[PDB]
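S.K.: Please find one structure pasted underneath; my questions will follow.
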Amino acid sequence: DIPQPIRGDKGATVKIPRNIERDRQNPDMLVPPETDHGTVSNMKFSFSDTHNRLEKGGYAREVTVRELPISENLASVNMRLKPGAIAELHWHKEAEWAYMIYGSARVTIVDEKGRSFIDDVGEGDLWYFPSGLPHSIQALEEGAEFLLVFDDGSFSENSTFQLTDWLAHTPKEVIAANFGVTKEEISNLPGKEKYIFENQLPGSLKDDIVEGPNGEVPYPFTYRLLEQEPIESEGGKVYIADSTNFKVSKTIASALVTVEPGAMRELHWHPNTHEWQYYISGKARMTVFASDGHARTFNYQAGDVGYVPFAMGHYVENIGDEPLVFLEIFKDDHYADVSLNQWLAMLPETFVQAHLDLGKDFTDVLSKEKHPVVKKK
Amino acid sequence: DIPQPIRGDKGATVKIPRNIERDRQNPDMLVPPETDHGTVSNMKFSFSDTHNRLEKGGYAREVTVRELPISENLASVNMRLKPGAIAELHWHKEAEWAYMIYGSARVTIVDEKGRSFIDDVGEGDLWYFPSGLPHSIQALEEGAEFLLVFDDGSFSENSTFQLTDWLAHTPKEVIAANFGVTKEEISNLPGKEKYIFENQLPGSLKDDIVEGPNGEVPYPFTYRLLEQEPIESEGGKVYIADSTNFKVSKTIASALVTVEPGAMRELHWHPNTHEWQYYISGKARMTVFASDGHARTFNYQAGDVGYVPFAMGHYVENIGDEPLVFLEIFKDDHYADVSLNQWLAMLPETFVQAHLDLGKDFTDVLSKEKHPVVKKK
Amino acid sequence: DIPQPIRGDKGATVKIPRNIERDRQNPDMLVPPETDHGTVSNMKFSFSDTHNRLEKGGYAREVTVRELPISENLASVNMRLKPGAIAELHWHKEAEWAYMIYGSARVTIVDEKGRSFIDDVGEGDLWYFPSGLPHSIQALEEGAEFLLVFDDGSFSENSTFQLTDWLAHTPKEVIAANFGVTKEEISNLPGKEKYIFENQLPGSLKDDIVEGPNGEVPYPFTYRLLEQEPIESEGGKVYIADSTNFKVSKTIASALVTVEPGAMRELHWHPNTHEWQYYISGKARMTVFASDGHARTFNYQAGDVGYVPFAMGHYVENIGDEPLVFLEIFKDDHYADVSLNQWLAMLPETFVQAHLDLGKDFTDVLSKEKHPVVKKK
Amino acid sequence: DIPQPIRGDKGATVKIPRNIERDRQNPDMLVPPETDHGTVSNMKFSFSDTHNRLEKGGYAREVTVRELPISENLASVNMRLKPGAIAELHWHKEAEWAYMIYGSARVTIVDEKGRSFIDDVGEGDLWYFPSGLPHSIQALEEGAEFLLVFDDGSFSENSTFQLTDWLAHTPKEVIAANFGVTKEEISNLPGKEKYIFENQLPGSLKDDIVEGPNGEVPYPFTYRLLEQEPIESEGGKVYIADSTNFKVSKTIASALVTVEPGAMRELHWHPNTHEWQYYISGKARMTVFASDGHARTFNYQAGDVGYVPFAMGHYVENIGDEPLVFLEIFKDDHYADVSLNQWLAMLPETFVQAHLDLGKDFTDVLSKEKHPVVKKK
Amino acid sequence: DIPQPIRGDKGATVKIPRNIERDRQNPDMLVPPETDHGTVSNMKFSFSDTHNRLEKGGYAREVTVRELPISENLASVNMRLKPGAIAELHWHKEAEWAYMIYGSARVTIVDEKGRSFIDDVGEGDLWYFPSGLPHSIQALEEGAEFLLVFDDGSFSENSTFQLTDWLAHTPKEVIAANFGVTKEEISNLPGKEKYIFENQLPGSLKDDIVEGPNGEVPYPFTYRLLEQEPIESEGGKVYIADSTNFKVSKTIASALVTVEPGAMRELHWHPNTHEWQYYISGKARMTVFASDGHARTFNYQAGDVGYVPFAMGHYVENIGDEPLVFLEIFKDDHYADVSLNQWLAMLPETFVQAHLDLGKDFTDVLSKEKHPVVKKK
Ligand SMILES: [Mn+2]
Ligand SMILES: [Mn+2]
Ligand SMILES: [Mn+2]
Ligand SMILES: [Mn+2]
Ligand SMILES: [Mn+2]
Ligand SMILES: [Mn+2]
Ligand SMILES: [Mn+2]
Ligand SMILES: [Mn+2]
Ligand SMILES: [Mn+2]
Ligand SMILES: [Mn+2]
């Protein structure tokens, strides 16, 4: 049918030309809970509503502070590579964090002591490249599509330095002097950046490993998130990766969350920092509790970025038949949450009762174990 | 079918879960012109992607700097009233400008000399309420749905002062003293705001006109935009309303633009200030030329807000079968544009030729008359 | 007695060491109306709580953004001169506005065309010196104590340029060259500023008038506020001085307000800009209505600066036996207010009734004439 | 008598209506040392000059950047609870630090691992609640009045999240799903926040301790400041509590200072960060030395907040007959000071003499041991 | 010889490697007047110390806020064109003001009503192009070198929109539709900007004038500054051009100043706004008096930009044998100054004497006529 912003005796039919397909995706925005109140900033933006930069060998589109202004500390890139295609050797002002959603890829990175790291990354794997360290991505046989997160919301063209772009704007005589070659031996250098470019598939990973006088890097730059044992509860799983287990990831803590049909990520908040969200599949709604009687509900599905400012109360409820899969991202050295249930469960029962105007029949259902995802009884 | 971000040999199929209905609405974002280049801020946001505040008698949803951060100087409200329903007497820090898209309404406003203005507004009419002057809107027999524009992008709950809210937070003894009544005579005052509320239809407009010791207001607060003679050209019309014809509208200049199927709003820019857009019906694309090799194309349809920062080059092309109807809004005392065609038409032909690397065959097609909307030959 | 923050069954006795004399001055702050709600910035500061700069011949103390941070656009100086004492010839980045509260003084000012203005100012007179134009103040036989207002809240030592300070930090050879004199003829120039200094009383004003080749100034720099006919109403008078009557005062509009015992400055707001207040004598309370259910009541007496941010609702009620005398100051070319009474009086009565949930018995007491000050019936 | 701003031959009698009781409290502001010079921001504000929020069971008033703009990093709340009364379970964006000035209270706090801490706090005890961790305060038999300090000067209503407010703006169906209950079992939930509310006295502390599967917290959230051995010197004591002894207090370092009649907190500065002051009882003056010939003297008594910007020179002298008791507060993991005496005492004597233009008769009185508080010889 | 920073018994020889040629150009910076005191921002920058952008047909180098951070409101370009060479048709966010120092040029500009202006400009002529209006410059037979001033200090690549750059980043199909041509008829359009490009000399100015349906522009865009009668005084001339005589120049007021050897621009200040300076030839020193005992002397010669913040006291003294020629630039609709001499000359003589501690022998030399430039008696 045709949705209308009516809730009981409130609201009215839309009477001007309108976007029906969007209203359908936003049932809880066109028809908000009656508990929503006050000005709350937009916490929702679709990658689908951004310009897609297409190159020979793939593409990349971004969600930044310029699209989603609440997220000042974090931005993201959706990047795709065809098989063998290269994200040209480069470096960033920001640290880079990544989730491999589709395919596989080979990454290189050399650190500030000349030590190198070359590894293959598959679906559910992460990498984290500390700011300023140069790296690359090349897709294997299947290609690769992955989500990148940068720890500055301002990420732009000015955040990225490209190998060939550097050389293109360096005097030919300097380059020649820097390397001990003639200017002729380097006249074939590219005139502009490459960015993404087609290439033959690499060979085996062991034939690529470069030996060096400086040692192996002390900590790997990749992590196998789905090979960990997840916090498994009633209606889903949660895999955490922060600087306590994925050592190099000092500025990005993360959790992959799976919410079964009829389940929810429980009511909680984060006592450490802002949450940045990516919705990989499924459909959700979330209400952000913004303090002082302010609360706003947003709708989410695949391709959406979401956001919860520091310490605001929230939940994320699956409102579809598929499983709901999303990322929670935090610019911090650690994951942390406080569970509404567990909090209240560890207080004297009559104290909780005096607060809530409810009886023993409520407090008996509180649990002292944190269940991040719960199935509807 | 199923769109893919491919243009010739560039781009690739999307491989992760995605928003197909959005990709379909954004053909030129998923598959951008090859002429687009560089970082350009988001200039596009749908009212459909905002929380709708539903009340008994209507609703109101907003697009502000918190949704669309490029637009710092201007925000907007989509407001709907059921028949007889009242937008409670109130005032703003911002000036308010409005387009009646559907229905009709009665407005009141009293100015700083105690003079009052009560008028009815119909489809295609505007009003403009200078900052701080109190006003109201009540819908007539058909109801009313209209677009409001406020001349600060920061518009929020803190921009609006409500009659009953004031009285609710004023000591009862003060109110009584202020009016010369007992506290009992006013115990029935509402405890909270009304905002929007159901009410009986007003009677005739002449029975509402209040006579006063202070005179009629020197300039009306409403304007009949569609009763003007429009600049009519090949593929559409343009009705302008700025402070030169709609006198009270010192901070908002505006034009209603109609672009027939197969036509476009020509390549132009605005030498005075930023453009803010509302897409009433139809489907468009626009490329914003951002200087220094930066350009980004956006897609638009009914319910979308658009934006062109000061002096950036643009056009707006109808890409559908319906007519394209949009508003151009400027926070200024005047409308102004420079036409790429007319500009070049008023320069020596060989000068233009030396610039463009083209011949007499091009310059012969330039016109010295400004045609804001052109049909594709 | 000893005040306590108790209102009915709310609040409690203070139990820690406390400032009793302050609590006594703040009855409505220690015990706020029950209608006050939410965070509202401090709108109250006493000159008594500022460092007094004492010089031979007088003193000067200031209230600025650094004391009262809400007032970003306006600051003030309380300045005192003993008889004959001079506020050393100087100039400011800010425009200067002044109320002579006590005594009399002679002012000089020379404008950008070399034209001079020398006049005497008495109690209730004003002056306004446009930014950057040099001026002086010298107290007559009685001395002089007056309030200065500068149209930047940031006013500081860096706002003021002093005649002798300039010459003290200009090379002696330059000064000599500038004037056509020897360095010896100027060795007696002061080594530091004077700021305020003792001096003999001037003679008659006519013997001081300097004739020049450039004409009289087109508009006087002083104004006799109390010689105007005031808007006189039931419980007080109001004398306005803005750029419409006091021509040179382009950036400062002002009103002297007198509220008799048992009267109030009515419920109103200002649709143009922020209000800055100085309480000359008497005792007041005011509630600032800050929108969205925010309101805070402040207490005022002689020596206090007050403030009402743009468009916020307020009233000012005399809560003492003496008359209440205060200044309302606006950084604008004009005074403007909207009266709650007059506003509602110029709307259809049943409309007002539908808003307020009250009957004909209320609307009959509304008046279409603006009475800025009302006596309690 | 009646104070006047006269110092020798400087200054003059006040001639306009004035605040005598304030002038009396500010002897060194109305009549500043002759050594004071230049623009120095206000470093003084009384809680008495703030709006007191009264609730059933107590009250709370605040001093923030909006009252005292120099203190951007720190704000404070004066909070009072009647016996048994509860500061409703809540959490903050800021870390919270507290001094129990009067009475006693029970606090709860649950940390990010589900571990709980319930303890009683008495006069001279502190607590520190890290940002985002939920907590409560309930007053015991005597009630409780205490000073809270938050490590952001911007503290406002938007800093606090309340248990019942969250639930009031969360969809009833979500809450029910989150807990595994029917909507009926929770229809009695409060509709608005509680904030502070009357309640029966708790029982014994041991009967409240909640056991849990997660362990005891690794570090207590309270500290017995007055049970420490203080740095005792001639004219007073100083008890320090920073993150080196009160482990959890990472963002707040503090010292309780006692200055006997005729003594002073010596001339010193802080090489680490800004100082924030609360004057619990007694009367002081302090001169802040602001560099480059800038210095301003302020007066303090019970209820005043004071402030010394990073590294500025100061002393705090008791100017009354009672003992002077104040708090020094630093947003840092450690307390640190540099003593003018000890500094000079550890330099070669002739070096110090060459600097000060004084002899062996001065340097002989320097001491190498830091005496924070000295009695006037 | 070899300069040293010694003044009497102050300073010392430089002992580290140093820039001798710079020290020689800065006698009053290496050896400042003894009257200079305190922190004053840099007010001096040489175009010689900026990167020169060289193109086929000329060059252009800039001084902006990024070079000279005090000048936030104004920036400048030094631009050179070889004979016949074109500054490609373009437009700016900023208004543009220009002084033709060498050669001659033809300018075009079309305004917002389609009206065109084509004129030739010679040495000492100005033009002013209002923001956003498109224009061009082409050098005549002699070439042309001129100073451009833009009324935003932030001027950068993002301030300029270029004709060919626009078309290069506009879809070919849009351009074709916009003009009514095939895509083939426009395949020769340039792929990148031109910026500056070689070209044949134009013919006569009358053969270039384009007639149009819209009328002549109401006010010319050029001005013959040196054909005016200058304010001629003892040691030099001053030609003013502001919006009172050069009508279109609403945002830029200007004066060309000539100071003979042994003369100076007198001690004065500007009561309206900041001064921006360009030193065309000669050598100067200036002391900026910054208030509150702050003053700093700077040295200037050909190619230097100088700056005096609003209302600061200054003079500009020729310290060389050639005449000194500089521009004074103000972002305002009018030129205005206050003369130290004339100011004091229009005050009662004994008043001036009481201020300065000097006698009739001084005041007798004051003049009531403003002489902007004075020769050393
Ligand atoms: Mn990267
Ligand atoms: Mn979360
Ligand atoms: Mn409105
Ligand atoms: Mn446009
Ligand atoms: Mn002054
Ligand atoms: Mn007012
Ligand atoms: Mn708390
Ligand atoms: Mn200290
Ligand atoms: Mn230009
Ligand atoms: Mn000047």
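Chain D is numbered as in Swiss-Prot; shown residues: 6-382, in order.
Per deposition record, X-ray crystallography, 2.8 Å.
Every residue gets a Cβ built from N, Cα and C, even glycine.
These came from Swiss-Prot, pasted as-is:
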type     : residues                               : note
BINDING  : D:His95, D:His97, D:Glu101, D:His140   : Mn(2+) 1 binding site
DOMAIN   : D:228-369                              : domain 'Cupin type-1 2'
MUTAGEN  : D:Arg270 to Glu                        : Leads to a 20-fold reduction of CO(2) production
BINDING  : D:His273, D:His275, D:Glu280, D:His319 : Mn(2+) 2 binding site
MUTAGEN  : D:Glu333 to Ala                        : Leads to a 25-fold reduction of activity and a 4-fold reduction of CO(2) production
ACT_SITE : D:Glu333                               : active site, proton donor
MUTAGEN  : D:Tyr340 to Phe                        : Leads to a 13-fold reduction of CO(2) production
S.K.: By DSSP assignment, list the helix, strand and coil residue numbers for the domain 'Cupin type-1 2' (D:228-369), in that order.
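M.R.: Tallying H, G and I as helix, E and B as strand, the rest coil: 21 helix, 68 strand, 53 coil.
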S.K.: Quick one: which of the recorded positions (D:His95, D:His97, D:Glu101, D:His140, D:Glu280, D:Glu333) have their CB closer than 6 Å to ligand 8?
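M.R.: From D:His95, D:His97, D:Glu101, D:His140, D:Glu280, D:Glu333, counting a Cβ under 6 Å from ligand 8 as near, the near ones are D:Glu280, D:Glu333.
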S.K.: Measure from the Cα of D:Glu101 (Mn(2+) 1 binding site) to the Cα of every one of the recorded positions D:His273, D:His319, D:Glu333, then give the nearest.
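M.R.: Closest candidate to D:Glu101 (Mn(2+) 1 binding site), judged by Cα separation, is D:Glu333.
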S.K.: Starting from D:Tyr340 (mutagenesis position), work out which of the binding-site residues listed here (D:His95, D:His97, D:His273, D:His275, D:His319) have their Cα within 10 Å, and give them in sequence order.
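M.R.: Neighbours among binding-site residues, in sequence order: D:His275.
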S.K.: Ten-angstrom check, please: count other Cβ atoms within 10 Å of the Cβ of D:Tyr340 (mutagenesis position), all chains counted.
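M.R.: Step by step: centre on the Cβ of D:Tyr340 (mutagenesis position), count other Cβ atoms within 10 Å, giving 19.
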S.K.: So of all those recorded positions, D:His140, D:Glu280, D:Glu333, which one's Cα sits nearest to D:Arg270 (mutagenesis position)?
M.R.: D:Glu333
S.K.: Between D:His319 (Mn(2+) 2 binding site) and D:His97 (Mn(2+) 1 binding site), find the distance joining the two CA atoms and give it rounded to the nearest Å.
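M.R.: That comes out at 33 Å between the alpha carbons.
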S.K.: If you count Cβ atoms within 10 Å of the Cβ of D:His97 (Mn(2+) 1 binding site), leaving out that atom itself, what do you get?
M.R.: 24
S.K.: For the binding-site residues listed here, D:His95, D:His319, which shows the highest count of neighbouring CB atoms within 10 A?
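M.R.: Per the Cβ count within 10 Å, the most buried is D:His319.
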S.K.: Which binding-site residues (D:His95, D:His97, D:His140) fall within 10 Å of D:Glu280 (Mn(2+) 2 binding site) by Cα distance?
M.R.: none
S.K.: Measure from the CA atom of D:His275 (Mn(2+) 2 binding site) to the CA atom of D:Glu333 (mutagenesis position) and give the result in Å, rounded to a whole number.
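M.R.: Cα-Cα, rounded: 11 Å.
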S.K.: Rounded to an integer, what is the Cα-Cα distance in Å between D:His275 (Mn(2+) 2 binding site) and D:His140 (Mn(2+) 1 binding site)?
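M.R.: Cα of D:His275 (Mn(2+) 2 binding site) to Cα of D:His140 (Mn(2+) 1 binding site) measures 32 Å after rounding.
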S.K.: Write down the Cα-Cα distance for D:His273 (Mn(2+) 2 binding site) and D:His97 (Mn(2+) 1 binding site), rounded and given in Å.
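M.R.: Distance (Cα to Cα, whole Å): 34 Å.
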S.K.: Around the C-beta of D:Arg270 (mutagenesis position), how many further C-beta atoms are within 10 angstroms, looking at every protein chain?
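M.R.: So the Cβ neighbour count for D:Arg270 (mutagenesis position) comes to 26.
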S.K.: Counting only residues 6+ apart in the same chain, whose Cβ is under 8 Å from the Cβ of D:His273 (Mn(2+) 2 binding site)?
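M.R.: Expected: D:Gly318, D:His319, D:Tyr320, D:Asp342, D:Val343, D:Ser344, D:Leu345, D:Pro377.
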S.K.: Cβ distance under 8 Å to D:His140 (Mn(2+) 1 binding site), same chain, sequence separation 6 or more: which residues?
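M.R.: Those within reach of D:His140 (Mn(2+) 1 binding site), by Cβ under 8 Å and sequence separation of 6 or more, are D:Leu94, D:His95, D:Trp96, D:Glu101, D:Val112, D:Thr113, D:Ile114, D:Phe134.
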S.K.: State the count of C-beta atoms found within 10 angstroms of the C-beta of D:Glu333 (mutagenesis position), not counting that atom itself.
M.R.: 23
S.K.: Counting across all protein chains shown, how many other Cβ atoms sit within 10 Å of the Cβ of D:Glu101 (Mn(2+) 1 binding site)?
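M.R.: Taking every protein chain into account, the count is 27.
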S.K.: Let me know how many other Cβ atoms fall within 10 Å of the Cβ of D:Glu280 (Mn(2+) 2 binding site).
M.R.: 27
S.K.: State the count of C-beta atoms found within 10 angstroms of the C-beta of D:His275 (Mn(2+) 2 binding site), not counting that atom itself.
M.R.: 22
S.K.: Near ligand 7, which of the recorded positions D:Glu101, D:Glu280, D:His319, D:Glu333, D:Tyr340 have CB less than 6 Å from any of its atoms?
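M.R.: Only D:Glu101 qualify.
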S.K.: Other residues near the Mn(2+) 2 site, CB within 8 A of the CB centroid of D:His273, D:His275, D:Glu280, D:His319?
M.R.: D:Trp274, D:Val313, D:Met317, D:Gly318, D:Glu333, D:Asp342
S.K.: Cβ within 8 Å of the Mn(2+) 1 site's Cβ centroid: which residues qualify beyond D:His95, D:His97, D:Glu101, D:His140?
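M.R.: Result: D:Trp96, D:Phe134, D:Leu138, D:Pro139, D:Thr165.
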